[PDB]
Each structure stands twice: as C-alpha cells, then as structure tokens.
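**Q** Take this structure, written in structure tokens, and hold onto it; I'll ask about it next.
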Amino acid sequence: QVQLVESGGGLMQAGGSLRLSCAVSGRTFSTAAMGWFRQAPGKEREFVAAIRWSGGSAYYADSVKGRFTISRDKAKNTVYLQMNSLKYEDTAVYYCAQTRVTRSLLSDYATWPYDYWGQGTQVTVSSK
Amino acid sequence: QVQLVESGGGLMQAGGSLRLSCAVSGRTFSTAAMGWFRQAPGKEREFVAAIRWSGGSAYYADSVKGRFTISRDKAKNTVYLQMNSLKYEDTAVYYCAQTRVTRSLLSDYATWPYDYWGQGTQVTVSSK
Amino acid sequence: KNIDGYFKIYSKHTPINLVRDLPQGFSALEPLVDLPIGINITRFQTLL
Amino acid sequence: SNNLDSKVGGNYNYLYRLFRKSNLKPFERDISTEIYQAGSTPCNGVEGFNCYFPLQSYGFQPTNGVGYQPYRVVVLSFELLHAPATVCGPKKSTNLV
Ligand SMILES: *[C@@H]1O[C@H](CO)[C@@H](O)[C@H](O)[C@H]1NC(C)=O
C-alpha cells in the first residue's frame, strides 16, 4: 500500500515553467519506478515521463523530450517534474504513479500498468 | 514416421464430460509413450497428461489431476483422454503427441520434447 | 594438540600447596573436548 | 510454491538477471546491478538506449500457468575436503542381545 499526493500545478504562460512534486507515503521500500501521466479534457490518458528509483535514469515521451526533467529524492520520498517551455498541448490534469515492478527495459514504463495513482493536479497554459 | 489424428472435441457445459481419441498410424512398434497437450488462444502450450505404452502408467499435470483419465489400447493403436468436470481453464486446442524415447522417470514426459504431433481438436466449455 | 584436523584437549584438576615451584607429582590427564576444526594452528596466546 | 510466493496482483519480490557479458561459472554468484552496456556507448551508470538494468521481476500470480508459477528450489552440494567429515547420516541402531 502507498498513497500519492501531487502539488505545484496551476496557471502559467506558454514558454514559462512549472514544478510538480509527488510525495510517496506507505510501504515506500517497495517503489521500483515512478511515472507522470497527463490527460487533457475529453482525450485519453498519456504517458509523460518515468524514473527508476535506483539509478535515477529517466525515460520521456517524444512530445515533452528536452522540455521536461523527471527527478527523484530517495531520502525525501518524492518525484519531481520540471516543466519548461510550456505549450498549448501541455494543458491537462497530471497524475504521478508508482509500480513495485522491476523492468529491465526502462521504456517498458511508458506502456506498463502502474500500481497506484494520485488524485491529480491541474496545469493550464495561457494564450500569449 | 508416424501420423496422429485427434477426434471427439467440441462444445460442452462446465461440470460435464468429453472423450478425446488419437489414432497412431505409421511405424507404431516405435511408440514408447504418448501425451496430451493443450493451448488456449494467446497463451503458451501446456502439458496435460502422459502414458507409457508398455505398462499403461499415467502422469498428469496438477490442473487436471483427478478430473482427467489418460488410457491406451495397444491393439487398436489409440490413446484416450477422458475429460470429466470440465471448467473455464479447460477451453483450448488439444494435441496428442508420440515419442520413441524410453525415460525411466514417467514425470520426464511432462517436459520432454515429443517426436510427432496431431493437427489438434478444439474443446470449448460453456458458461453455466 | 591439533592432529588430523582434530583439536584434542586433555585436562586434570589437582589440589596443590606450592606457590612458585612446579609441584612434583604423578597425574594422568583425561580427554574431555575433541573439536573437528580442521584449522591450522602454529601459534597461540593465553587470555587472563 | 504458488501458495506462498504468489499473491493477487502479482508478487514481484523475486528477481532474475536478464543480461550478462558472459555465462556464470559453477556455483558463481553475481549480485551486481551494473547497467548492462548492450552497445558500444558507455552507460556511465545511466540507463537508456543499449543501457538496461540487468535484473527483472517475476510475475507470480495465483492464477498463473504451472510453468509460470513459483517453485522453491534447494540445491545440496556435498563439500569433501582434507578436513574432518562432520555431516553424517543417522546410522540406526538395533536391539542388544
Ligand atoms: C597448513 O599450513 C601448511 C604450511 O603453510 C600448508 O602447506 C597447508 O596447506 C595448511 N593447511 C591448511 C588447512 O590451510
């Protein structure tokens, strides 16, 4: 059992920056990898970024690559999403997720069902 | 060289019975043991039951044990699979198989590559 | 003694009345402890 | 050990090494978690293309196929050395006459 709490969402102008946090509580020794997903109103959920808990290595979807940085603090039990150069497409509800599952191929974490989800935090990108 | 022809598959309700036959033709003096295997759509092949041609002793996988009876007719050159108390999991294509190989440990026949295969017969177990 | 990888301990307790001089007497030491160690021993130190 | 090492949702506590530069020697134990360099590019402890984590979990669910169900295995290896044989069998007695 773990519970996930997102924070740091809100309004920002296109070309600007935002920092999402997600705090893990419960059986945290069981975290293998973490992910961020997003879902705009009326369109399906979409993988954003994943990080392996040991090692810290990151996988990103093509739409965010070079704009977004996933990172973790093992000590503080928290995953971060540094969103820079915000765009139209970024507007959505963002969910963090945890899996207890070790996959060799980091890319697996794009498609692999996660074990627990946050309630979500809203991001909204203003029109110039 | 031998050829194997399964028969007696089809539709039956869960908790009911079915009898698969498999007729051996070709160099039948060469049969050491026979086996039944099954394969549901989209899952890997699975060992069901084996019989030693001389002696008639039977080995069964745990999933069918006490529900299924393997038996042989040396004279008529045919192996039978008596499927009783049919369940969800039983639904699959069933294959009979022959090996010309004598193994001391009957259990070997669960894991040991057989020499020839039938085309297969479909079994389907209705929902109550 | 350590022979064939067996540590062999032989022991006796006798009441004595001499402080400095090693007491003169005949005693036989009965075996008590045999250890299947197979450990090479070329040195040792006493613990007080 | 399906009854013990499987649970609803899948037990992923049991792992296995998926990649290695060479085969193991008899009774060799490799517990390293070094990022496997599949290609010519050094990984420098960073996963990515041709840079994989060497280990991977087992999917142990109670509903899994017997082939994929967990099995507990103990291998007994009998050391014989130039040292006293200390592991012996029971050597059963008979009545005295
Ligand atoms: C004990 O010491 C000798 C001399 O060094 C050596 O040849 C022998 O291999 C040693 N045996 C053990 C038990 O290590």
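Here chain C follows Swiss-Prot, giving residues 195-242 in order.
The deposited model was determined using electron microscopy, 3.1 Å.
Each residue, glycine too, has its Cβ placed from N, Cα and C.
Copied straight from Swiss-Prot:
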VARIANT   C:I210 to V  In strain: Omicron/BA.2.75
VARIANT   C:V213 to E  In strain: Omicron/XBB.1.5, Omicron/EG.5.1
VARIANT   C:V213 to G  In strain: Omicron/BA.2, Omicron/BA.2.12.1, Omicron/BA.2.75, Omicron/BA.4, Omicron/BA.5, Omicron/BQ.1.1
VARIANT   C:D215 to G  In strain: Beta/B.1.351
VARIANT   C:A222 to V  In strain: 20A.EU1
MUTAGEN   C:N234 to Q  Increased resistance to neutralizing antibodies
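I'm curious about the neighbourhood of these features; can you describe it?
**A** Residue density at C:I210 (variant position): 9 other Cβ atoms are found within 10 A of its Cβ, drawing on all protein chains shown.
Take the CB of C:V213 (variant position) and look out to 10 A: across all protein chains shown you find 6 other CB atoms.
Secondary structure at C:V213 (variant position), as computed by DSSP, is coil.
Cβ neighbours of C:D215 (variant position) (same chain, under 8 Å, six or more residues apart in sequence): none.
The 10 Å shell around the Cβ of C:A222 (variant position) contains 6 further Cβ atoms across the protein chains shown.
Within 10 Å of the C-beta of C:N234 (mutagenesis position) we count 7 further C-beta atoms, all protein chains included.
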**Q** Looking at the recorded positions listed here (C:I210, C:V213, C:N234), whose Cα lies nearest to that of C:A222 (variant position)?
**A** C:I210
**Q** Compute the C-alpha separation of C:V213 (variant position) from C:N234 (mutagenesis position), stating it in Å without decimals.
**A** 35
**Q** Would you mind sorting out which recorded positions among C:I210, C:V213, C:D215, C:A222, C:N234 put a C-beta under 6 angstroms from ligand 1?
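**A** Listed by sequence, the hits are C:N234.
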**Q** Pop the Cα-Cα gap between C:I210 (variant position) and C:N234 (mutagenesis position) into the table, whole Å please.
**A** 35
